[PDB]
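For reference, the structure is listed below as structure tokens.
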Amino acid sequence: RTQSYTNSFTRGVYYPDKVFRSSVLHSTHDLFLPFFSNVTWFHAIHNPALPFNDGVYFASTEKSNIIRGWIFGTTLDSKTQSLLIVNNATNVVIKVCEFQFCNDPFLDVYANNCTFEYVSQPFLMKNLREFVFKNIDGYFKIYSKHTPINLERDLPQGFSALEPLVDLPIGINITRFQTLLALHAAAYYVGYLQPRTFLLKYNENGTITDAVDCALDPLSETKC
Amino acid sequence: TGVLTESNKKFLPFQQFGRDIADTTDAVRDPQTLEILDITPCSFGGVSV
Amino acid sequence: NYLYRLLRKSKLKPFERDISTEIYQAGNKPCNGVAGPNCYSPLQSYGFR
Ligand SMILES: *[C@@H]1O[C@H](CO)[C@@H](O)[C@H](O)[C@H]1NC(C)=O
Ligand SMILES: *[C@@H]1O[C@H](CO)[C@@H](O)[C@H](O)[C@H]1NC(C)=O
Ligand SMILES: *[C@@H]1O[C@H](CO)[C@@H](O)[C@H](O)[C@H]1NC(C)=O
Ligand SMILES: *[C@@H]1O[C@H](CO)[C@@H](O)[C@H](O)[C@H]1NC(C)=O
């Protein structure tokens, strides 16, 4: 693949709690993506794994679903168990049963805690599928947003909010992140979360419109 | 303790609480039927002689 | 029938389970799977009586 770099441009803000707040300015301490961060850009034409640094911000903008099925295994071999979070257009399987995978794992189209299969009905179904993955206290939380764009050059100068989807208990020592390819071209951005303090502005309808990163520059420290 | 009434609070479907500045439950969602209710204590105040 | 772990490389995170058993080394000589000099197996039995 081809590795590039692109500025984040105030992207990747989600809902920190399942509580309706309207016309307030709430300050929260949660694993966020910092403003104007140095995220990477991948042009998949080939493909090793990635280090799962406490959260992955996924910002694929092209169509199709060749990049689906990201697995969250610690070691993708025997002895120590591997976690399988394969996603598809039919079903999602959340399995930890060791298995065996290569140094460049992929889905070839042509033990301890098995089954635990979910249906993923909202995922069953300008395609900017902005995704945020998290692992706090063994739980698995998915934040998603489908936001249209005018031009597909770079990330736009706007704002978006991300809503939580699921909650799956795993509780293992996840250290590295890996996407899977259903081999029988792809442009996607990867961002890494960080413990940061945000000041979230809810409107009168209860949605986040503006935010301020409290540890970016002294002006934002004064604002917070 | 408080009255319950129908509200125009646009709850997103993952939300079921509603909080306050002093952290009191402003709104609640019924656990049986997916409906929104408000929470507001009834009449009170000070008296003078 | 029940066994305990003596020590690890570092401390344990809360709500974490340890499965892998390897021969520990407290020096520079590699044990190579043999519990010889400066090599100790982490699993020791209770011996309840
Ligand atoms: C991101 O980090 C790389 C690491 O060398 C650097 O080359 C690149 O210029 C950075 N991107 C920025 C500052 O936008
Ligand atoms: C568990 O994850 C932590 C991440 O900081 C790592 O340092 C540690 O070595 C891992 N445990 C094992 C047994 O590899
Ligand atoms: C809240 O939603 C209503 C729905 O029609 C909309 O008219 C109004 O502009 C919204 N308020 C905003 C976006 O601040
Ligand atoms: C519980 O109540 C809800 C509300 O009417 C209903 O839809 C649901 O079927 C009930 N569940 C059972 C097991 O009766």
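Here, residue 1 is simply the first one shown, and the rest follow in order.
So how was this one determined? The header says electron microscopy, 3.1 Å.
Keep in mind that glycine also has a Cβ here, set from the backbone N, Cα and C atoms.
Every protein chain shown contributes to the tally, and the Cβ of A:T61 (variant position) ends up with 18 other Cβ atoms within 10 Å. In Swiss-Prot, a published natural variant is listed as A:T61 to I (Swiss-Prot position 95), annotated In strain: Iota/B.1.526, Mu/B.1.621, B.1.1.318, Omicron/BA.1.
Note on A:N87 (mutagenesis position): other Cβ atoms within 10 Å of its Cβ, all shown chains, come to 19. As a published mutagenesis entry, A:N87 to Q (Swiss-Prot position 121) appears in Swiss-Prot alongside the note: Partial loss of biliverdin affinity.
Among the sequence features in Swiss-Prot, the natural variant A:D104 to Y (Swiss-Prot position 138) is noted as follows: In strain: Gamma/P.1. Non-local contacts of A:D104 (variant position) by the CB criterion (under 8 A, 6+ apart in sequence, same chain) comprise A:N47, A:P48. Taken residue by residue with DSSP, A:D104 (variant position) is part of neither helix nor strand, so it is coil.
Quoted from Swiss-Prot, the note on the mutagenesis of A:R129 to K (Swiss-Prot position 190) is: Partial loss of biliverdin affinity. In sequence order, A:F58, A:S60, A:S144, A:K145, A:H146 are the residues of the chain that are 6 or more apart from A:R129 (mutagenesis position) and have a CB within less than 8 Å of its CB.
Annotation of the natural variant A:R129 to S (Swiss-Prot position 190) in Swiss-Prot: In strain: Gamma/P.1.
According to Swiss-Prot, the naturally occurring change A:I149 to V (Swiss-Prot position 210) is described as follows: In strain: Omicron/BA.2.75. Sequence-distant neighbours of A:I149 (variant position) (same chain, 6+ residues apart, CB-CB distance under 8 A): A:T61, A:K126, A:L128, A:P156. Following the DSSP three-state reduction, the secondary structure of A:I149 (variant position) is coil.
A:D154 to G (Swiss-Prot position 215) appears in Swiss-Prot as a natural variant; the accompanying note says: In strain: Beta/B.1.351. Under the three-state DSSP scheme, A:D154 (variant position) falls in the coil class. Here the Cβ of A:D154 (variant position) has 13 other Cβ atoms within 10 Å, regardless of which shown protein chain they belong to.
One natural variant catalogued in Swiss-Prot, A:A161 to V (Swiss-Prot position 222), is accompanied by this note: In strain: 20A.EU1. Counted within 10 Å of its Cβ, the other Cβ atoms near A:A161 (variant position) come to 18, all protein chains included. A:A161 (variant position) falls within neither a helix nor a strand when secondary structure is assigned with DSSP, and so counts as coil.
Among the mutagenesis experiments that Swiss-Prot reports, A:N173 to Q (Swiss-Prot position 234) is described with the note: Increased resistance to neutralizing antibodies. A:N173 (mutagenesis position) has a Cβ environment of 12 other Cβ atoms inside 10 Å.
Using a cut-off of under 8 A between C-beta atoms, the recorded positions A:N87, A:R129, A:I149, A:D154, A:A161, A:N173 that neighbour chain C are A:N173.
Close contacts with ligand 2, defined as a Cβ under 6 Å from any of its atoms, occur at none of the recorded positions A:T61, A:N87, A:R129, A:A161. Closest in space to A:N173 (mutagenesis position), of the recorded positions given as A:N87, A:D154, A:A161, is A:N87, taking the CA atom of each residue. Secondary structure at A:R129 (mutagenesis position), taken from DSSP and collapsed to helix, strand or coil, is strand. Put simply, A:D154 (variant position) is 26 Å from A:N87 (mutagenesis position) when counted between their Cα atoms.
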